Amino acid sequence: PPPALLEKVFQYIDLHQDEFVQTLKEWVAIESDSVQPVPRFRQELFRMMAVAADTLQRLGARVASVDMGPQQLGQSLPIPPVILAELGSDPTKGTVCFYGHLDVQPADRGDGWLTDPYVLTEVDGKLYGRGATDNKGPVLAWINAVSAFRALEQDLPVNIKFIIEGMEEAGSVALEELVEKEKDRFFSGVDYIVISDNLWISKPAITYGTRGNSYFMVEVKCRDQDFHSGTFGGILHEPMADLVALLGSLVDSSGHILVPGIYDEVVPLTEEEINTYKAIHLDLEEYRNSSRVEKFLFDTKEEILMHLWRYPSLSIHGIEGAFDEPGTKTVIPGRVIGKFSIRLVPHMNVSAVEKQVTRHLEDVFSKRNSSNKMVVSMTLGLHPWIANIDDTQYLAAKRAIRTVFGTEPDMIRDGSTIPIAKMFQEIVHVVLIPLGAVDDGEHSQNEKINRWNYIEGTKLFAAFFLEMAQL
Ligand SMILES: [Zn+2]
Ligand SMILES: [Zn+2]
């Protein structure tokens, strides 16, 4: 049983759930792809921001859609407006701000989707579609919670602010300058900030730490034109041969990173820290099963979680400029770019990591005595983020979770990076409430959010409004 007429709010959410799921279906069908520099998609992104601005206004919010200007690509594209919305300015009330994004990662059905990525399809309680979990589901769950108090003419316990952007999947272009401009304007008197764009691991969760990241591009160039692999086979220093040797020099079969210096500054594992991991709830057979992975690099819960949260990791993403379509093309690529990144943990320095990776790659390349040119560039470099657990925002969330799910949340870290979390910490001086399941498949084929997570998460947000008012 819930408290109060949270009972009535909860009743409302259960009765309007099919409507909440149809709104999500409608938002998902707007192909708000920010990553493709294609006018068709950027227009759909602007329409998305407009649909959201209208939704917030209809709820009762003062809404501003802030003109963001051009995105320099030697061409350019307009950036989608940022919604800056306020619902209530009651001086007898605290104020909570919610950040979300309504742009999505590209989705091509040919990538391996069993459904049309932009048609929300429910299969065994799972709602499949691009943006279902990342991030239209949790934005709507928050909005739908507010709309329950509004429909019932129930006083919202806190004032609510919304900051919603349309460029998160493309580096939040122009957000930081707007935030900076607004630090003592829109953010003046905002008590706590909420982000809901992350997943559980098993038991619901609250997330209080994230990894950093460093994204590397390694270009090996002969000439711009490719070669016929037979007509010119046998006589070139082939860009692909150099790149494959460069990429193959980075990590070993155990996951151990081979760049010298990389472990120098990782904080030492302590007894205390080990204990924190032992207290997390994770069935390793369950985790193997939802991931459909035969075996992981490690055998125990503690090793698995630590390698995700507090050890660095290296992933090779792909190669650009070579033969990557289906079939059997006989080509020596003239210019290729390897892509890989290293997730960063305390106490690693971004600038040192950049130096170390570069030096390593130069040393490998020079030993090849190749005629090719190599350019390493670190295109992205972010430090890790940690919240203070048992902050007032963090306690409200714990209580809200207990109310809705009837159990204590585990305090978890995250292997991914939430750059926005760091940005609000640096400029405005954040609580992460995950709604997604571990197997939601964000940034992949067959992304979903579970109906239960989406609907029960709406209730979580409702309870949370009330908890924030209570300190
Ligand atoms: Zn997201
Ligand atoms: Zn994303």
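Residue numbering for chain A follows Swiss-Prot; the residues present correspond to positions 30-102, 105-233, 236-462, 465-506, in that order.
Cβ atoms are placed via backbone N, Cα and C, with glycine included.
Per Swiss-Prot, active site is recorded for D134, and the stated evidence type is similarity to another entry. According to DSSP, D134 (active site) is assigned to coil rather than to any helix or strand. Other Cβ atoms within 10 Å of the Cβ of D134 (active site), summed over all protein chains shown, number 26.
Annotation source Swiss-Prot lists active site, proton acceptor at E199, citing similarity to another entry. In sequence order, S63, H132, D134, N166, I453 are the residues near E199 (active site, proton acceptor), counting only same-chain partners six or more apart with C-beta under 8 A.
Taking a C-beta cut-off of under 8 Å and a sequence gap of six or more, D165 (mutagenesis position) has these contacts in its own chain: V135, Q136, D228, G471, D475, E477, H478, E482. Secondary structure at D165 (mutagenesis position), as computed by DSSP, is helix. Taken from Swiss-Prot, the feature Zn(2+) 2 binding site applies to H132, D165, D228, supported by experimental evidence.
The annotation Zn(2+) 1 binding site is assigned in Swiss-Prot to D165, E200, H478.
In Swiss-Prot, a mutagenesis experiment is listed as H132 to A, annotated with the note Loss of activity. The number of other CB atoms found within 10 A of the CB of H132 (mutagenesis position), across every protein chain shown, is 27.
Among the mutagenesis entries in Swiss-Prot is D165 to A, noted as: Loss of activity.
Under the heading of mutagenesis, Swiss-Prot lists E200 to A and annotates it as follows: Loss of activity. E200 (mutagenesis position) falls within a helical segment according to DSSP. There are 19 other Cβ atoms within 10 Å of the Cβ belonging to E200 (mutagenesis position).
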For this session: Taking a cut-off of under 6 Å between Cβ and any atom of ligand 1, tell me which of the recorded positions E200, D228, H478 pass.
Result: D228
Problem set entry | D228 (Zn(2+) 2 binding site), number of other Cβ atoms within 10 Å | 25
Exercise. Considering only the recorded positions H132, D134, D228, which possess a Cβ situated under 6 angstroms from at least one atom of ligand 2?
Worked result: none
